[PDB]
Amino acid sequence: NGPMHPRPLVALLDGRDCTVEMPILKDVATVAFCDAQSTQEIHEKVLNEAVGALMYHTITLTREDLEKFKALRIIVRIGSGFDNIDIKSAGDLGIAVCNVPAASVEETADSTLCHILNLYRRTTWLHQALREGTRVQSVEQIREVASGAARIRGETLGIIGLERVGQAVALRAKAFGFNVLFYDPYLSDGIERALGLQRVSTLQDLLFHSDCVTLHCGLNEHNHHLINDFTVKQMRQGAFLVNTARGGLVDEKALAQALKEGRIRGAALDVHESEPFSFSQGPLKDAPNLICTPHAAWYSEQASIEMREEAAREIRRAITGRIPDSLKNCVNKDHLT
């Protein structure tokens, strides 16, 4: 029961476009966007009054940031992952946090397969070479310039985390002749049978046996820097690494090192946990055999529209309905006061 009323304020924290949200929110909320990179860039009014918040992945919200909001009831994340939010302490303050789990599931799995195929077939590097003036003529040169393209069939793809994307990735994999096995601790027993996938129990198990390792794992306390000096050594000689999950899962220091030494034949990263920049600054400087996309595995126009509208509705359900009942996609029911 804080400060003020008429019709409640809902702020887009790390963006400046609400044109998709506007027809859903118009009548029930006062729309304003703070285009803020951090909590400092969000104006005074907003912290003191914001009833609901909409946000993407650009801004991290910590207990410190959360303590500052005075009338905050809900924070809705436009997208799946909410590691950029302290969900524990957010509920400990009474703010329910939600997400959009579904929108870009297949878009992500497609970029993933793209990445896997781009390492195995060298399509991207081969094009980049052609751009950069390389000059392929004889068959000998074809074999040379495309040196170490591989036959996929028989190859073992190890998937880490078979919640959502993990699944779609796997199914697709199958059709390419990939030997598909996975590691996921939080998933219940049985699923691997229903899906006809091999499951291993330990992490080093998958590392040991996969020719290609992809990440599709939520980011939390434990799995931070899951790939590092110790675990990276448990991988195969010249095993490919794909990461379109979160960035904090891979010690870029250890990966950059391992790429140069030749122990990891190539990596494809859509997520480099190291805010916007890289390739010019960061450990991955001149790391050989390393594809990079700018956090775009999720993106397609139609998926963006979709997730924006779902996020918008959650906000509406929040405002007109009741916390935490009305909410369809709440992620900290467990932590609410």
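Throughout, chain A uses Swiss-Prot numbering, with the displayed residues spanning 10-346 in order.
Backbone N, Cα and C atoms are what each Cβ position is placed from, and that goes for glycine too.
Among the features that Swiss-Prot reports, active site is placed at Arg255 (among others), with the record citing similarity to another entry. The 10 Å shell around the Cβ of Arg255 (active site) contains 21 further Cβ atoms across the protein chains shown. Taken residue by residue with DSSP, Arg255 (active site) is part of neither helix nor strand, so it is coil.
Its Cβ placed at the centre, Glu284 (active site) has 10 other Cβ atoms within 10 Å. Summarising the annotation, Swiss-Prot assigns active site to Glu284 (among others) and lists similarity to another entry as the type of evidence.
In this view, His304 (active site, proton donor) is surrounded by 16 other Cβ atoms within 10 Å of its Cβ, with every protein chain counted. The active site, proton donor annotation in Swiss-Prot covers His304.
With a 10 A radius on its CB, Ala41 (mutagenesis position) counts 15 other CB atoms from all the protein chains. As a published mutagenesis entry, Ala41 to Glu appears in Swiss-Prot alongside the note: Strongly reduces interaction with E1A.
Around the Cβ of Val55 (mutagenesis position), a 10 Å sphere holds 21 further Cβ atoms from the protein chains shown. What Swiss-Prot notes for the published mutagenesis of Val55 to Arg is this: Strongly reduces interaction with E1A.
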Candidates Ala41, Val55, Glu284 (recorded positions) with Cα within 10 Å of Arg255 (active site): none
